[PDB]
Structures are given as structure tokens and as C-alpha cells.
Amino acid sequence: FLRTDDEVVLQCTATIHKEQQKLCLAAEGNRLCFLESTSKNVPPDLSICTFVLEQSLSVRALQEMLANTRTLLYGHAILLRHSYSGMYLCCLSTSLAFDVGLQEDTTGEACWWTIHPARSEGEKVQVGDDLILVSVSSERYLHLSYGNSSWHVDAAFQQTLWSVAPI
């Protein structure tokens, strides 16, 4: 059971030309997130792959919150805090995929992500679960994308399975 205040790394799996690896979400100017390779999988700079599940609310509780100014459950919207920088994973408005970066304030929709299963709803989230993350602001998926020579993270129209492992 993932719970708030937990320390975690957001991982995804990437395969190209029959070559599989495990990537971790990371960040540090442009404020943009990027991806690190691992391998007992661990990355080169763990201290920047570390996020804390600071909050978890229902969309109603969140919508109620915006209008007026613990086990995670599928369908709930969470808040991901980057330890190293103290800022929050968010979906940007700048480029069919938006960039993903870090914002200062937890205010607004941009820094909120609803969790969906790779079941289910209201049902609790398990560590072994592969999670799909959807931006409350843009309704795009936290997505693994491949550039010319490297892997990138963005908010796109297609999904990507993430693993929120304790650490």
C-alpha cells in the first residue's frame, strides 16, 4: 500500500531495438523533468529521482478546493513533491505533447495527477501495481517518449505504465 508522505521513485520500462532498460523520472533553469537509466536497478543521481507523495484527494475534494479559492485509491488525484528541489511535478503549457517540469506552488490543477490502473476505482493502490498518471489540467498522460537518440518524458495522448516504488 502506497501512502502519503512516502518516499518513491517513478520508474518506467523502455525497449527499443530489442534492448530493455528501466528509467527513473528525474529533475534538477528550464525546470524540465528528464530520465535516468538504472542498473538491482539504481540510478547515477538518486537524490534527484526522489519524490514524496505529499497529498491524495478525490477529484471532488480537489474541485471543491479550487472552487473555494493514507492509502492511495485509483481515481484519486495526487501531489508529487521533488525532494531535492522542494518543487512539484507539473504539466506545462509549452510543447502534440506538453512538457513536464517542476512548479513552486501546489495551487491550481497543473500540479495534480489522477491515478488510474493499467479494475478499478476507489480500490486501493498496491506497490506491485503499474500506474497510469493523468494530468488534471490537460487530461494528458504522463508519457514515455523516444527522441532521436534518447528517452524523454512528456504529457501526451497515449499512456505509459509507471511504478511508484518505495525508497
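Just so it is clear, chain A uses Swiss-Prot numbers, and the residues here are 13-40, 43-53, 56-85, 111-136, 143-165, 169-217, in order.
Note that Cβ sites are derived from N, Cα and C of the backbone, with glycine treated the same way.
Following the DSSP three-state reduction, the secondary structure of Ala77 (mutagenesis position) is helix. Remark: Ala77 (mutagenesis position) has no non-local neighbours by Cβ distance under 8 Å and separation of at least 6 in sequence. As a published mutagenesis entry, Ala77 to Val appears in Swiss-Prot alongside the note: No change to global protein fold or protein stability. Alters local protein folding.
Long-range neighbours of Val186 (mutagenesis position) (same chain, six or more residues apart, CB within less than 8 Å of its CB): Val75, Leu78, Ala118, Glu156, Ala157, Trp159, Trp160, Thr161. Record note (Swiss-Prot) on the mutagenesis of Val186 to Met: No change to global protein fold or protein stability. Alters local protein folding.
Residues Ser53 and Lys56 bracket an unmodelled region of 2 residues, and their Cα atoms lie at a distance of 6 Å. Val186 (mutagenesis position) carries neither a helix nor a strand DSSP state and counts as coil.
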